[PDB]
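What follows is a short report on a single structure.
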Amino acid sequence: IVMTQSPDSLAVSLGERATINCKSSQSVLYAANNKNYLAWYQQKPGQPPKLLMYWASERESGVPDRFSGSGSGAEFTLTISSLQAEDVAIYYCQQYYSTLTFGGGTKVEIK
Amino acid sequence: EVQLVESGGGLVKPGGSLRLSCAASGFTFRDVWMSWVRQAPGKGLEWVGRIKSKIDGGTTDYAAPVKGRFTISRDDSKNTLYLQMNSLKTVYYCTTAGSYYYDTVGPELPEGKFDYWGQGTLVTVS
Amino acid sequence: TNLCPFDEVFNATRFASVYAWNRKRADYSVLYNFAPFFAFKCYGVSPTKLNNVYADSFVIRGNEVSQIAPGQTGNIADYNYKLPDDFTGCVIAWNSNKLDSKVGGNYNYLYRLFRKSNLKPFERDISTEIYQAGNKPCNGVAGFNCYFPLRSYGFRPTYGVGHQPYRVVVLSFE
Ligand SMILES: *[C@@H]1O[C@H](CO)[C@@H](O)[C@H](O)[C@H]1NC(C)=O
């Protein structure tokens, strides 16, 4: 399943909204569960990445509310309320319905 | 405390064969569907493949661009994720990403993070 | 010394959903001893008297544990799991939020909301048929009365004991 981020490189200043749209070839949403199978990872330069959100809506523990996601069908979005100094990283929308396909990757940086 | 690191990268002439490893600790390794991803220098992460939990069959998946040349395995004594390489072609990140949604793990967590992400090992090809 | 899949069924690494309840075919004290319960007493049978068998393993909500009883009428009883009034079986549930609940909820677990034919007892309908028949089937979800037969309950630690998850094994000894 081909996964595509929007865009390949995103620029967001300090504290502004950071919306990253995701689009998939097949339909990720499970008809039975009535929810999607999506994740969102951010990768700081040089050290391990980290998980922002899961199920395209649920929030990682230990990280406050500025992380936000909402997806349905084959179209997904992760929106960040505020960007901080440590929040600067490069992002990878991921699906796990069949196999796992990290997309081209969206890198965000302070304007 | 959980930590994920890898080691063993270096320069190698194309056509050889070797194996790569990752180090894990501090979490229930058996239940999670750990996997390995790679990131070319200046490129994005490409899903090398997933090795599923033994309870879920232990089925191994791979991507088409790397199909037929790579193999991801597992061990329990060393808590080590492996990525052997065959027929090398001209940075690698062990992970547990994409696993929490299929594996059977309770809400208790080592700290509260159910993700685990490797340090990253750079492997260069001549 | 006797071994049965009851330990496998109860301590199952992953349980089955209600719409497709996992069906498998002595000493049964390990079932009641291993975990404290919110409701285990046999409905239609005697707790002490239990010690063809159909171990129907699935997860049900705490408020719905009473729903799995002979002659009981409700959402789980009418369509998901209908039980004969003259059936001798025990329903055994324990709050397993530590085991099968998940941070953010375990949504692998489903149940069948509505089947137009009131479900005959001991009958499983797995088909994903969109809600059946009616004046206009239309074969697709573009209006009312055509619902996917499946819905899932999230299973979170913050959920109340009524909404917390219980691994019920509706064993019907015959
Ligand atoms: C049954 O499951 C529980 C929790 O997973 C644990 O006690 C153990 O894994 C199982 N019991 C035994 C005796 O192995």
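Think of each number as a place in line: the chain as shown, counted from 1.
How was it done? The header gives electron microscopy, 3.6 Å.
Every residue gets a Cβ built from N, Cα and C, even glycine.
According to Swiss-Prot, the natural variant C:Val103 to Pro (Swiss-Prot position 445) carries the annotation: In strain: Omicron/XBB.1.5, Omicron/EG.5.1. Here the residue is the original one, but Swiss-Prot notes a natural variant at this spot, C:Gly104 to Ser (Swiss-Prot position 446): In strain: Omicron/BA.1, Omicron/BA.2.75, Omicron/XBB.1.5, Omicron/EG.5.1. Swiss-Prot documents C:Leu110 to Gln (Swiss-Prot position 452) as a naturally occurring variant and attaches the note In strain: Omicron/BA.2.12.1. For C:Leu110 to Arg (Swiss-Prot position 452), Swiss-Prot lists a mutagenesis experiment annotated as follows: Increased resistance to neutralizing antibodies. Decreases HLA binding to NF9 epitope. Increased binding affinity to human ACE2. In Swiss-Prot, a published natural variant is listed as C:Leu110 to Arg (Swiss-Prot position 452), annotated In strain: Delta/B.1.617.2, Epsilon/B.1.427/B.1.429, Kappa/B.1.617.1, Lambda/C.37, 19B/501Y, Omicron/BA.4, Omicron/BA.5, Omicron/BQ.1.1; Contributes to cellular immunity evasion and increases infectivity. C:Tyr111 to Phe (Swiss-Prot position 453) appears in Swiss-Prot as a known natural variant, with the remark: In strain: B.1.1.298. Natural sequence variation is annotated in Swiss-Prot for C:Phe114 to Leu (Swiss-Prot position 456), with the remark: In strain: Omicron/EG.5.1. The annotation that Swiss-Prot gives for the mutagenesis experiment C:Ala133 to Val (Swiss-Prot position 475) reads: Increased resistance to neutralizing antibodies. Here Swiss-Prot notes a mutagenesis experiment, C:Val141 to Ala (Swiss-Prot position 483), with the remark: Increased resistance to neutralizing antibodies. Annotation of the natural variant C:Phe144 to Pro (Swiss-Prot position 486) in Swiss-Prot: In strain: Omicron/XBB.1.5, Omicron/EG.5.1; the original residue is retained in the structure shown. Among the natural variants that Swiss-Prot reports, C:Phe144 to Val (Swiss-Prot position 486) is described with the note: In strain: Omicron/BA.4, Omicron/BA.5, Omicron/BQ.1.1. Here Swiss-Prot notes a natural variant, C:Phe148 to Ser (Swiss-Prot position 490), with the remark: In strain: Lambda/C.37, Omicron/BQ.1.1, Omicron/XBB.1.5, Omicron/EG.5.1. Recorded in Swiss-Prot as a mutagenesis result, C:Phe148 to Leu (Swiss-Prot position 490) carries the remark: Increased resistance to neutralizing antibodies and human covalescent sera neutralization. Natural variation at this site is recorded by Swiss-Prot as C:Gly154 to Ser (Swiss-Prot position 496), annotated: In strain: Omicron/BA.1.
When the C-beta distance to chain B is held to under 8 angstroms, none of the recorded positions C:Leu110, C:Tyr111, C:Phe114, C:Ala133, C:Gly154 remains. Taking a C-beta cut-off of under 8 angstroms and a sequence separation of 6 or more, C:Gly104 (variant position) has the following same-chain neighbours: C:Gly154, C:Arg156. Note: none of the recorded positions C:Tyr111, C:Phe114, C:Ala133, C:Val141, C:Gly154 has a C-beta at a distance under 8 Å from a chain A C-beta.
Summarising the environment of C:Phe148 (variant position), the number of other Cβ atoms within 10 Å of its Cβ, over all protein chains shown, is 14.
Nearest neighbour of C:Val103 (variant position) by Cα distance, taken over the recorded positions C:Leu110, C:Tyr111, C:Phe114, C:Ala133, C:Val141: C:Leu110. Two residues, C:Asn51 and C:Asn52, bracket 5 residues absent from the model, and the distance between their Cα atoms is 14 angstrom. Least packed by the Cβ count within 10 Å, out of the recorded positions C:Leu110, C:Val141, is C:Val141. Calculated from the flanking Cα atoms, the unmodelled 5-residue segment between C:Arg25 and C:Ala26 spans 13 Å. Ranking the recorded positions C:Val103, C:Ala133 by the number of CB atoms within 10 A of their own CB puts C:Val103 at the top.
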